[PDB]
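Here the structure is laid out as structure tokens; the discussion comes afterwards.
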2 protein chains.
Amino acid sequence: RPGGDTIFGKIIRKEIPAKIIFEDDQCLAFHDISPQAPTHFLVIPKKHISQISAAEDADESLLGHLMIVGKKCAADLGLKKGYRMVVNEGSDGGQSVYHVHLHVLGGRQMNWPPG
Amino acid sequence: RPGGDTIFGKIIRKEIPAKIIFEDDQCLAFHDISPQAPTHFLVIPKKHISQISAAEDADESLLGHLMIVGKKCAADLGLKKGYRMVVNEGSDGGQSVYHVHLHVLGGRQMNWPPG
Ligand SMILES: Nc1ncnc2c1nc(Br)n2[C@@H]1O[C@H](COP(=O)(O)O)[C@@H](O)[C@H]1O
Ligand SMILES: Nc1ncnc2c1nc(Br)n2[C@@H]1O[C@H](COP(=O)(O)O)[C@@H](O)[C@H]1O
């Protein structure tokens, strides 16, 4: 089973449905099931990296790719006014799914602190 | 003037002081002046990219590098329990400084939504 064995791995293999917004050979983007902003989606790599602390130096381009796709999708969805990108790491970060993912939230004004 | 003409460009050129945690040929990391968590630092590229929406495809590795450094520094600072990485884009994102930067916050439990 490619893409790892998490909720996100099942989405990658198309075992469970998702609202796919973009997909390329390296990653996939889909809407969040519990949105915290009018537009709230996730960008995940097809390669299974459990968390950012486990990313290797060679994973550098793939991690930057998730942000370039997040930026392009946010443009497609009409987020002219901006957005906020978030990566949660571990317990204190609020990570509940152990497959690296990037949150892209917009459509409203984001506050500070970021949680 | 290299590193652009923002508060962050002055930090890069060493015109104004900062608590530097890490520096390499591509980026620099320093503590935030108004921390929102026990440990709160920024990772910025030396190359001037005003905002994530203005990042080009070739900037992919540099953007991923900021996260790899954020991950390594967070390890140095003892963030065993996790952290949250944030990039603010534009007005809705809460961007006040127009030089791409990554926030790394930890030391306490981060909440949801992220602002
Ligand atoms: N099947 C699914 N489709 C869309 N997003 C999902 C999902 N299952 C989960 Br869990 N989510 C989202 O995955 C996110 C988990 O992110 P953290 O691990 O950073 O909390 C949550 O925002 C949650 O709503
Ligand atoms: N001289 C400085 N040294 C440390 N951080 C700084 C700074 N000047 C500024 Br502005 N900051 C920080 O830069 C951040 C700006 O991030 P946003 O643009 O995403 O709000 C704030 O968290 C602020 O505290």
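For chain A, we keep the numbers from Swiss-Prot: what you see runs 12-126, in order.
Determined via X-ray crystallography, 2.3 Å.
Every residue gets a Cβ built from N, Cα and C, even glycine.
Annotated in Swiss-Prot:
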type     : residues                                                            : note
ACT_SITE : A:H112                                                              : active site, tele-AMP-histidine intermediate
BINDING  : A:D43, A:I44, A:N99, A:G105, A:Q106, A:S107, A:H112, A:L113, A:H114 : AMP binding site
DOMAIN   : A:18-126                                                            : domain 'HIT'
MUTAGEN  : A:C38 to A                                                          : No effect on its ability to convert adenosine 5'-O-phosphorothioate into 5'-O-monophosphate
MUTAGEN  : A:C84 to A                                                          : No effect on its ability to convert adenosine 5'-O-phosphorothioate into 5'-O-monophosphate
MUTAGEN  : A:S107 to A                                                         : No effect on its ability to convert adenosine 5'-O-phosphorothioate into 5'-O-monophosphate
MUTAGEN  : A:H114 to D                                                         : Nearly abolishes its ability to convert adenosine 5'-O-phosphorothioate into 5'-O-monophosphate
Legend entry - Cβ atoms near A:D43 (AMP binding site) (within 10 Å, other residues, all chains): 16
Legend entry - Rounded Cα-Cα span from A:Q106 (AMP binding site) to A:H112 (active site, tele-AMP-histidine intermediate), Å: 10
Legend entry - Beyond the site residues A:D43, A:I44, A:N99, A:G105, A:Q106, A:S107, A:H112, A:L113, A:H114: chain residues whose C-beta lies within 8 Å of the centroid, for AMP: A:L53, A:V97, A:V108
Legend entry - C-beta crowding around A:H112 (active site, tele-AMP-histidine intermediate), within 10 angstroms: 25
Inset, instruction - By Cβ count within 10 Å, point out the most packed of the recorded positions listed: A:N99, A:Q106, A:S107. - result: A:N99
Legend entry - Three-state secondary structure, the residue listed as 'active site, tele-AMP-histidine intermediate' (per DSSP): coil
Legend entry - Annotated mutagenesis positions A:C38, A:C84, A:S107, filtered by Cβ under 6 Å to ligand 1: A:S107
Legend entry - A:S107 (mutagenesis position): nearby recorded positions from A:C38, A:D43, A:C84, A:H114, Cα cut-off 10 Å: none
Inset, instruction - State the Cα to Cα distance, in Å, between A:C38 (mutagenesis position) and A:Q106 (AMP binding site), rounded to an integer. - result: 19
Legend entry - Candidates from A:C84, A:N99, A:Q106, A:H114 close to chain B, where recorded positions are judged by Cβ under 8 Å: A:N99, A:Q106, A:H114
Legend entry - Candidate with sparsest Cβ neighbourhood (10 Å radius) among A:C38, A:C84, the listed mutagenesis positions: A:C84
Inset, instruction - Pull the DSSP breakdown for the domain 'HIT' (A:18-126) and write it out as helix, strand, coil residue counts. - result: 33 helix, 28 strand, 48 coil
